[PDB]
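Undergrad: Structure in structure tokens, see below.
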Amino acid sequence: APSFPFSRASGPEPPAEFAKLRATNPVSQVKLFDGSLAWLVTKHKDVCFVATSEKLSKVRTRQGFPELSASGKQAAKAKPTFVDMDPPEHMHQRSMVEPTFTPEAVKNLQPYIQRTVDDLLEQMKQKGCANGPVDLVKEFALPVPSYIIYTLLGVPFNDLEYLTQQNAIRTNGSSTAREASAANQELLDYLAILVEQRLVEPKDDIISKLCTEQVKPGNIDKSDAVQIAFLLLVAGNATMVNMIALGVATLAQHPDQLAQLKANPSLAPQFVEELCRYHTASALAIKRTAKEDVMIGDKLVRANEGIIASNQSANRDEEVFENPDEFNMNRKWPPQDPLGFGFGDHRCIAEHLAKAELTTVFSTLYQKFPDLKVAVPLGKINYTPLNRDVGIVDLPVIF
Ligand code: HEM
């Protein structure tokens, strides 16, 4: 059995194994970092089944749960938030914070989203690139999702820049473990203090809603509220940064499609749908353990055996998406959903927010900077390490 996670075939490409497995062995065993074996599911139809089957569990203290690193195994010990829950606990807690992420709520947030993107682009203009390229990640891709999610949680304007930097330090590949866990402690301590404040005078933010509607009635206590606020911050932010940077890089590699976006910014939604299919930047989140024996394709998954469902592989499934390895924002979409955001009950709570952010960015970026260009050769883009989720560490641009 091959070791898993697989490495990406190159900087922007998924692992090569998935294509071979989809054609010859779509449900296979892989070897995890700790020698334990797990089942790997690679086809769109089977990913959808894993994501929704009531015989499979996300509870991480069940025997056989497939942790991919040593830190996930100790992370498993902490009191769980709804990302690691099964029904009916899962939706009991998830529904406490879902109101802010509904399509209606996200529609009302659109003016604020546009203003955040506008402001940060204008800052970047004023900084200019008269002394060399600027890092689109640091100047724009990192603060855009960071400022929005922090603001929704209830962080006041003056604290945004410091906390944005701390959260970036958490997941920066060149941080030592001491730097990353200190940045991590910094974030938890700040949220605990903000929870204490909102318990005394609530405002109009997610933490205030949790304090008022759940903590004070006793449905949860303040430490649960900190953990839920922390989950909402860290679950999607690094992914959002990578999607933004990956969109810019992808457009630089497909000049003809960038020219269409420049001449019709209303194509941004369709560009965003294809970006999220093609660059599946969160590909290791759909994991389960089997509560009972369960049949997936021609394999029997025994109870207490772990499953990993690759939505990355599913998004390149030739049986669903014609010419899946071509980036085509003008593609015709089948009936089946792309799985960039997962599937079923656990499907990314922030799907509508994330798409509205991505769509606002790509309908605005090139209207502001019609000559935005990646300043290094495309073969020299600094992608994330090949053993991690696809992403871009830094992206020098001129405009
Ligand atoms: C392009 C950006 C993003 C992508 C591609 C993405 C992707 C995903 C994926 C694949 C999952 C697993 C879903 C499943 O189990 O079926 C997920 C879950 C989740 N995401 Fe996102 N995400 C993004 C942005 C965000 C943001 C901005 C937030 C928070 C503000 C967020 C919060 C969550 C949470 C809380 C879950 C767990 C939901 C649950 O288990 O009920 N994500 N996301």
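We number chain A the same way Swiss-Prot does; the residues here are 5-403, in that order.
The deposited model was determined using X-ray crystallography, 2.1 Å.
In case you wondered, yes, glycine gets a Cβ from its N, Cα and C as well.
Annotations per Swiss-Prot:
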- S73 to A: Decreases the NADPH-dependent activity (MUTAGEN)
- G76 to A: Decreases the NADPH-dependent activity (MUTAGEN)
- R174 to E: Impairs interaction with NADH (MUTAGEN)
- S286 to V or T: Impairs catalytic activity (MUTAGEN)
- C352: heme binding site (BINDING)
- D393 to V or L: Impairs catalytic activity (MUTAGEN)
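If you look at the structure here, what lies around each of the features I listed?
TA: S73 (mutagenesis position) is surrounded by 12 other CB atoms, counting those within 10 A of its CB over all protein chains shown.
Look at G76 (mutagenesis position): DSSP puts it in a helix.
Around the Cβ of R174 (mutagenesis position), the same chain contributes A184, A187, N188, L191, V238, each under 8 angstroms and 6 or more positions distant in sequence.
Take the CB of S286 (mutagenesis position) and look out to 10 A: across all protein chains shown you find 22 other CB atoms.
Following the DSSP three-state reduction, the secondary structure of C352 (heme binding site) is coil. Under 8 Å, Cβ to Cβ, and six or more positions away along its own chain, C352 (heme binding site) finds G240, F345, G346, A358.
Of all Cβ atoms in the shown protein chains, 19 besides its own fall within 10 Å of the Cβ of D393 (mutagenesis position).
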Undergrad: What does DSSP say about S286 (mutagenesis position): helix, strand or coil?
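TA: It is coil.
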Undergrad: List, in residue order, those recorded positions out of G76, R174, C352 with a Cβ under 6 Å from any atom belonging to ligand 1.
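TA: The ones that qualify, in sequence order, are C352.
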Undergrad: Around the C-beta of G76 (mutagenesis position), how many further C-beta atoms are within 10 angstroms, looking at every protein chain?
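TA: Other Cβ atoms found within 10 Å: 15.
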Undergrad: Could you tell me the C-alpha distance between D393 (mutagenesis position) and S286 (mutagenesis position) in angstrom, no decimals?
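TA: Distance (Cα to Cα, whole Å): 6 Å.
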Undergrad: Rounded to the nearest angstrom, how far is the Cα of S286 (mutagenesis position) from the Cα of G76 (mutagenesis position)?
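TA: Distance (Cα to Cα, whole Å): 16 Å.
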